[PDB]
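Down below is the structure, laid out as structure tokens.
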Amino acid sequence: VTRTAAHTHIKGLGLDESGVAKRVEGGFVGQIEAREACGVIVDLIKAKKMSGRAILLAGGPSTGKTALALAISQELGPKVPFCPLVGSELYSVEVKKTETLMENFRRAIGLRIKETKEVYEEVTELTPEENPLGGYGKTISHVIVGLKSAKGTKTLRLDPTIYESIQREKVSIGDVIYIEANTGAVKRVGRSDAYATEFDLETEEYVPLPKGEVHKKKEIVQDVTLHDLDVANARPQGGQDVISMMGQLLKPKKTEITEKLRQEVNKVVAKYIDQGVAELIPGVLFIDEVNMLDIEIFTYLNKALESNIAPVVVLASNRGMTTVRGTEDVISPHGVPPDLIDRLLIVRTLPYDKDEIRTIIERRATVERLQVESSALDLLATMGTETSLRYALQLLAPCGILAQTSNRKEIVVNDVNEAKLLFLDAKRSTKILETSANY
Amino acid sequence: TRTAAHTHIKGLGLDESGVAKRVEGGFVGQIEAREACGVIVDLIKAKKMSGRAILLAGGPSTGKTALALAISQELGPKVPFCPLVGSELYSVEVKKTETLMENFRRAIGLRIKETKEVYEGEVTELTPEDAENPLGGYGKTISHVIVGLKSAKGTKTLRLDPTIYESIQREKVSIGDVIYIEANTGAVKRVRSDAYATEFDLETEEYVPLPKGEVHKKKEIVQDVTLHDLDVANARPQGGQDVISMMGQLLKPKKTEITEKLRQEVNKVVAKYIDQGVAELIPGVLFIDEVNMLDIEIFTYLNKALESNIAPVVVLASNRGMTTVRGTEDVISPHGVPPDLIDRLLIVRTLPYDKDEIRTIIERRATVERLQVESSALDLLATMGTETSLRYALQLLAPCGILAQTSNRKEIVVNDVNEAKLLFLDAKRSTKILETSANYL
Amino acid sequence: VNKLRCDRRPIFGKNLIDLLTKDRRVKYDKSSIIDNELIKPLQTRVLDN
Amino acid sequence: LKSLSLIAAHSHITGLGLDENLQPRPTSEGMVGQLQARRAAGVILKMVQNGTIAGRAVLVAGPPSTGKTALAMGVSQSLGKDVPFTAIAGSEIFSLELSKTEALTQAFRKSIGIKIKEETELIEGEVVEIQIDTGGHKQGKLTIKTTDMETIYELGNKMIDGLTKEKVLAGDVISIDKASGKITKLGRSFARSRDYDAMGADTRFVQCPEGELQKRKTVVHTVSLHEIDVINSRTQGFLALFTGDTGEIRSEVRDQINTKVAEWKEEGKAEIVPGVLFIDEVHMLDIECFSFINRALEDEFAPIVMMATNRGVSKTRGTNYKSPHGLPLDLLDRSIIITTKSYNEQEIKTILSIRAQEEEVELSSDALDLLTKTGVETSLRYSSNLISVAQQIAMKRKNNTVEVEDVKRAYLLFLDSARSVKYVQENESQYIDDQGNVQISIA
Amino acid sequence: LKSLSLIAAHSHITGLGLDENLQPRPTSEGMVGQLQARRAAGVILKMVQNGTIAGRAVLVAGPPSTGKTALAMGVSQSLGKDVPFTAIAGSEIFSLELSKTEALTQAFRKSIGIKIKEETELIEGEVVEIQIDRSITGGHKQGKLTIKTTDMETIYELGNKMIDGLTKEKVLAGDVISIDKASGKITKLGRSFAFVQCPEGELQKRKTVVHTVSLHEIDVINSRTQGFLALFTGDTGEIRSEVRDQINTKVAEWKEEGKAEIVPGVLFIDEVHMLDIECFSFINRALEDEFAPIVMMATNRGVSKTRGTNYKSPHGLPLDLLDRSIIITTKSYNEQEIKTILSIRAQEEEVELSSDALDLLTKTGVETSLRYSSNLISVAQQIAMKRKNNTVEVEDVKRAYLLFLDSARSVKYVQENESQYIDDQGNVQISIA
Ligand SMILES: Nc1ncnc2c1ncn2[C@@H]1O[C@H](COP(=O)(O)OP(=O)(O)O)[C@@H](O)[C@H]1O
Ligand SMILES: Nc1ncnc2c1ncn2[C@@H]1O[C@H](COP(=O)(O)OP(=O)(O)O)[C@@H](O)[C@H]1O
Ligand SMILES: Nc1ncnc2c1ncn2[C@@H]1O[C@H](COP(=O)(O)OP(=O)(O)O)[C@@H](O)[C@H]1O
Ligand SMILES: Nc1ncnc2c1ncn2[C@@H]1O[C@H](COP(=O)(O)OP(=O)(O)O)[C@@H](O)[C@H]1O
Ligand SMILES: [Mg+2]
Ligand SMILES: [Mg+2]
Ligand SMILES: [Mg+2]
Ligand SMILES: [Mg+2]
């Protein structure tokens, strides 16, 4: 009952300790040189030293570039950010493309921060409050509150301000609350579960009693990205007046975040890093079909890469010697301007072979939970080598459906032939398109 | 004291009967253009015509912008003068036509001058004056209020209409701190004082000294506003907690195409006010350089705009020959200006310079930059200007001075200018390097 | 609580209120006697119409 | 290490490598060679530090990977802090909210700053224990104590009316100005720390200030002209200094700010520090932008403009003709050009050694020689990246130093541009053509 | 009364200058010559004044500096006030917040006026007495006044809002006051004593006031609650069609019953040659509406390329619009007509001219354009004034002619000094040697 989509049969680069790529491991077959290069790149990323390195993978369609990048992402791990994008995704309408490119650039590097907090959590009783002896018309010196918890109870004294906060929460006496002494904020967890059946009905969920000591010391660790801090500072959510909330009511549209805000954020993050509170972790920004980028974004990439906290960018392209879009007389390899390809490194991806295609089809069948015959698999491999590798992988599923219809669990030669006759490929469609009157 | 390509230009160097001196006001040569610009300045100061257009044309680095800046200087800071490059009219927020009309209206000015009578000073005493009630009644009746005012060298008591009492009541006037009243309109404005400033231990109330001179005062106040300010103030709202104010504050009010009705209302009220002698109209100058960047639509709208009755005088600068007008591909016109608009304006020619004029220019620019150069390097600089360009020689002065100061010298010599030639190149040598190199240079 | 106070105290503003009040101040105290008729904000126009 | 940089593309450069007589040393402060360009950049730095020249256009021209951006970064580093240096690229000008001229004007205004001084007087150390008991809250007196002073102040009606709002607990250090303004809450004394067990969200424990109660201080702020324009544009414009939606500030605000700055400078309260506006890849920019710069360079409030380009006789955007450096002759006339030359083998070797030293990579002699050979045949940046790739290769092999085998493995693992181009040419059918014709089928 | 104005290009013309039977005099009301065009303009003016025919488009075509704009200005001046006349250029339609059709619709609707008459009562006189009683800490006040005329004299007692209405504008015993019962609006006619004669006649009177407003304004008001502000800020976007559909019917019922009366106007479009084909098609469809004013378009192009297409058409307009239009043609000017135009233009600017100077100006306006000499008049007068003699002679005219260049001379100078200026390919030579 697990869903699959052109992937999930790859789960790594299949490299041993020495960096040597095994022929068939981690879902990959062949492509030894590319796998080794990608492993070296992911090792450099784990080194956490460089900034702004650029890798571009070159090869024909259906050769493994996207699979290689996803394998790199899988090898890196969930903690390190990995931001994927398509070339056409940068052309936004709300804001200029350079701003979107910078936002996605900053979304790649991350920051792990930690903070230690104390907290107090069944309310037993509370007493509010001396003589004014001055300009105090109504004086509330202190408020005494007792909490029960589970591992023993305790009473304490607290400021009038937190008492007014409690009144804003408007909690009862037989309740469980959540008070964080760091910010002096009380949160009403709810009623007490043991205080049920006082009335036959009650809308509020009763909620059980908090476990453990009432006075809890704890520490918390959160992973964010610099873009999160930039967004938080650019569009603060705090505010009680009409203007702030009505600004919160309007749709949030991207603006041109200034450079000064980014500099101040960097300074604060550096100050916190120097104290050991938080540590940064660069990530990866992945771009598909970079030939969809125009000359302006390509030029701005030169300035962005030579920055100080730029992440590692991985680019994919399958074009040959083509005109860079945005200009009419610039023939360049892979549709990338000469300066940019001078700024990066190139990794070549080689086309597959018949045996590799057969093994890929077998692996896809196994990961799809299907049964095939050796003769049927051979016919499928020959078909793929005749039309395309992707055609056989796409055609595998309707063969399974047809087999299931006739109460047969194994893919056989006649099912494959029937699928071939039922579903066409690009070559046959092209060959039957021009040989007709109506299009 | 910072200099930037200008500030050695102080007027056209003209003379009575409108004859331009050869060297005056930082100007050398260009006698005919200076005389024509002086005639234009006289026409401006006449303040009778409307929408007169002149276009001054010539080659690059021939003093085209300097002439307009000189006429702006001669006109004086009182008259409005709006500078504009042709590429500024293309605005993302608003259409180019409305931006052109806004800049067109910004050149027209209005001077508001009026007098006010003021009794301002420190309150000596204040008292109502009980008097017999005009009608049948049983109670006190106040017919006047006596207020005494003392200022430096002056003192005077005044009897005033009792109805002004609320003005004191709303103003929290107190006694002896401050006061400042208008004469005819009534009402009072509370402007404490230094007499009791140190008397209190500490107080959050400001103190002002005793007003100088006689309590009675005649004041003449004059200010200037462009018509664009009146239009934008009439259109834009103001106030506090009103819903419209919140909407404006929450919306980032980008510019809007102001309707013609508001402009007509402003024109009518301004005409009414200048009919009363309290206001005066001052047509200004709208200077647009590099008009070759204007689109054909802007030219067509300018054709109609110049025929309005509240148009300022528009001067245009261009340095193009037979060129295709932007926005089209089959119209080729002089100076990149369509012939229909060319037929509506007056051309002013501008000639290049001679070597002696270039030498005088370089000497004057060196003097204004606080540098000392003898003839042995001035001749070389003049030859450089005649060979490369005038602007190159003008720019090369400062690096030569810095190089001289580095060697602990004071005078620029031939070695310094030669080293500056070696270090910094002109356009011609850069192109020669580009052509002879085949390494993506 | 020492670390809490040492973290809470340094919250300085990037652009202080004093700086912006100084920058936004008006050097002219009173002027424009006849300007309640030329300006006429449209909030009054709504009532006048 | 105040900045957050991990390792930049050119972080080994800290200023220009020149001396008192402006003669550039062969190698110092991370710069190697380019003696003529370094001398010209030093002259430019002296000019900008002088501050008596406004609106100069200098253009750095050279083939790619010859140090133009490196030279500008060195100039910015040698100029030091406290002097604005606005570095932008051409493609950032085209915006969806502002016109090109508006963005250029905003950059120009950002490029130059002003130092403004402000004199103020305060009263601090309000550990009071107030004494207020006639009628209507009479007996307006309160004490003020500090380390060296102690005195009792009487109060007025307005002072107590201000005091009742924002109540002072009579044991909290508070500040107040004699400018008839507002009394500002500062903090609480340390004596009241143990009293409660959970402090609020606005209570802090500051020590008792020392010295004298009535203090007078001058504070100097460094603000750009653009910041002043943004602040004065709207009701709350300072927020737009972060969000960025200024929205084409009008000319009236700009001229008012110019007059205000002139008055401040005349009164001695402020002084202008000019800066440098650096533009990478100035070749890609519309004819409108150059047309606007041609006139914006002549203003009195104009910084020093540095431009970088690496194009030959190319077409200028927004036109149909070809011009040198992709710039119109009108703009090229009012500028001085500094040309950077190609690099020598020994200079390439020295640059490679410096970059390797920056990354703590120990190269063998033969490895460095092979890297220099590859950087001579190919581009320099290729070898510059190859050093780090080979360092990773060697680290995977459990060997600190990098050898010829590691460098050769890195060379055969990552492809140079020329080899990739050759492979593409030899296999045109497999790649997607310019007409979208491809041959996916292998047979 | 006269609004703000200066000496504009067409300030010397006031009306078409016709006879009682549409016969144009050779020179009258500032218009000289062009009898056929003037008579056609008079016929169109009669068409507009009759107010029965709707949606007629008439095109004025001719070479530059011929008199089409002057003809339109004369038509507008002769039509007088109270009749809308919306003059726009061809490039004003393009906008970043309104579609071309929306802007064209607004321009069409801006030139039809609606007039509503209403009857207002007034009480006017000189204040004789006023007693006012404020209760401190009380919420109600007691007022009374005594007001007289030359014949009547009567007292009134006032309610609540009357007192505050009288107190915001200080009303004293020496004032003359007029009060509208319906609105309660204060009006100060002057202080009799303590320069206006005492009001006479009955203490109360009745009068009629007309509110005139454009149809576009009525359309804008009902679009949105805030749309009223758009009457001044000009920020209204794409008013929905149903609003116009309902407003047209409402105006129709108002006219049919008799509350209001409508007045059609004229929409003048200058430089109409530049306009997208979409605008031309929209005009083709919108000319047929019953609520459409007379459209007068001006053009000076020959067989030119229509914008938004790739084919050339006469006048730059498509044949579809030309089919449903009426064309008036203008012809060039005789030498005597040019001399008369120069004479009247010089008379407008209160400039005294000498006969030989006038003849030289006529000659130079015959060889060059007429606008050149018309412009030269003022600078010649300025030179003469600077020479301290208040009379323009031939010498001043020649000085102005040599000082200020002409298009032909500038073109010849550019053609012979080509290397000096920037050519179309961007190559210039600034170095002298
Ligand atoms: N070496 C390989 N081992 C296993 N599967 C592969 C290999 N190379 C390519 N594939 C499969 O081919 C499919 C399509 O290839 P893809 O990476 O999308 O081509 P492209 O690089 O043109 O995007 C992927 O789903 C991937 O699983
Ligand atoms: N007669 C003159 N007197 C003084 N300076 C001059 C004169 N003519 C030209 N200049 C110099 O030439 C420069 C003006 O160049 P300009 O001709 O305005 O260029 P463009 O025509 O392209 O606008 C100024 O810096 C000015 O110092
Ligand atoms: N003189 C130098 N000193 C140090 N590094 C240099 C020098 N010249 C070039 N580089 C190196 O070259 C790179 C800069 O290349 P650059 O010439 O700026 O490229 P572009 O011309 O495309 O801007 C930097 O990474 C820098 O390390
Ligand atoms: N019949 C006329 N009477 C008076 N002035 C005229 C006449 N014909 C043309 N003119 C003048 O000629 C100038 C050109 O105007 P006109 O020809 O109407 O516009 P266009 O040049 O667009 O055709 C105007 O300033 C006008 O005063
Ligand atoms: Mg892919
Ligand atoms: Mg200029
Ligand atoms: Mg660079
Ligand atoms: Mg016309």
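Chain E residue numbers are taken from Swiss-Prot; in order, the displayed residues are 14-207, 221-459.
We read in the header that electron microscopy, 3.5 Å was used to get this structure.
Cβ from N, Cα, C; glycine included.
Marked as ATP binding site by Swiss-Prot: E:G75, E:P76, E:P77, E:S78, E:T79, E:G80, E:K81, E:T82. Taking Cβ-Cβ distances under 8 Å and a sequence gap of 6 or more within the same chain, the neighbours of E:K81 (mutagenesis position) are E:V73, E:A74, E:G75, E:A324, E:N326, E:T356.
Here the residue is the original one, while Swiss-Prot reports the published mutagenesis E:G80 to A with the comment Growth defect at 37 degrees Celsius. Cβ neighbour count for E:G80 (mutagenesis position): 25 (other Cβ atoms within 10 Å of its Cβ, all protein chains included).
In the three-state DSSP scheme, E:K81 (mutagenesis position) is classed as helix. According to Swiss-Prot, the mutagenesis experiment E:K81 to R carries the following note: Growth defect at 37 degrees Celsius.
As a published mutagenesis entry, E:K81 to A appears in Swiss-Prot alongside the note: Defect in snoRNA accumulation. Growth defect at 37 degrees Celsius.
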Cβ contacts within 10 Å for E:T82 (ATP binding site), all chains included, total 22
Same-chain, non-site residues whose Cβ lies within 8 A of the E:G75, E:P76, E:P77, E:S78, E:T79, E:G80, E:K81, E:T82 Cβ center for ATP are E:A83, E:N326, E:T356
With a 10 Å radius around each C-beta, find which of these binding-site residues (E:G75, E:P76, E:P77) has the fewest other C-beta atoms nearby.
E:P76
If you skip the near sequence neighbours and keep only those at least six away, which residues in the chain come within under 8 angstroms of E:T79 (ATP binding site), Cβ to Cβ?
E:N326, E:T356, E:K357, E:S358, E:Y359
Out of E:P76, E:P77, E:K81, which recorded positions have CB atoms lying under 6 Å from ligand 4?
E:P77, E:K81
Taking CB atoms only, which of the recorded positions E:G75, E:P77, E:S78, E:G80, E:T82 fall under 8 A from chain C?
none
If proximity means a C-beta under 8 angstroms from chain B, which of E:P77, E:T79, E:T82 count? These are the binding-site residues.
E:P77, E:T82
Return the members of E:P76, E:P77, E:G80, E:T82 (the recorded positions) with CB less than 6 angstroms from at least one atom of ligand 8, or none.
E:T82
The number of other Cβ atoms within 10 Å of the Cβ of E:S78 (ATP binding site), counted over all protein chains shown, is 20
